[PDB]
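*Asks:* Please see the structure below; I have some questions.
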Amino acid sequence: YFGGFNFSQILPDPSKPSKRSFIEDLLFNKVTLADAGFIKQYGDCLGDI
Amino acid sequence: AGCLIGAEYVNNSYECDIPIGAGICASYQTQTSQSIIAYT
Ligand SMILES: *[C@@H]1O[C@H](CO)[C@@H](O[C@@H]2O[C@H](CO)[C@@H](O)[C@H](O)[C@H]2NC(C)=O)[C@H](O)[C@H]1NC(C)=O
């Protein structure tokens, strides 16, 4: 209760394992990102699609 | 970032001395007796 101000959509929630807020999840979903690090890990290109 | 050979993983957390990647750092600290450790 911050004087009537809500602050529910910018504070983190314990339900999500990433501990990100409601606005932050929408920000992360709106950007389609590739090459986030080492995802292929020298084995996935051997599984020739 | 790949797997680390030569340094063991401890459950303690300190400041980052040598950055490796993905929130994991390495440092040369005491154990007893001196060895390279890896930590978050
Ligand atoms: C503060 O924000 C929360 C959202 O985090 C509001 O809760 C929502 O209330 C509406 C009512 O119309 C429901 O339809 C939503 O499902 C609720 N969302 C939830 C629970 O995540 C809340 O009403 C806002 N205001 C206050 C005073 O808390």
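Counting begins at 1 with the first residue displayed.
Backbone N, Cα and C define each Cβ position, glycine as well.
So Swiss-Prot has the following annotated:
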- B:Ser27 to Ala (Swiss-Prot position 673): No effect on O-glycosylation by host GALNT1 (MUTAGEN)
- B:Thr30 to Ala (Swiss-Prot position 676): Partial loss of O-glycosylation by host GALNT1 (MUTAGEN)
- B:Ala7 to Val (Swiss-Prot position 653): In strain: 19B/501Y (VARIANT)
- B:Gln31 to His (Swiss-Prot position 677): In strain: Eta/B.1.525 (VARIANT)
*Asks:* Is B:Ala7 (variant position) helix, strand or coil when read with DSSP?
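*Replies:* Looking at the DSSP assignment, B:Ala7 (variant position) belongs to neither helix nor strand, so coil.
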*Asks:* Tell me which of the recorded positions B:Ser27, B:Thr30, B:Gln31 ends up closest to B:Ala7 (variant position) in space, Cα to Cα.
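*Replies:* Result for B:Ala7 (variant position): the nearest of the recorded positions is B:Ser27.
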*Asks:* Within a 10 Å radius around the Cβ, which one of these recorded positions has the most neighbouring Cβ atoms: B:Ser27, B:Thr30, B:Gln31?
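*Replies:* Answer by Cβ density within 10 Å: B:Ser27.
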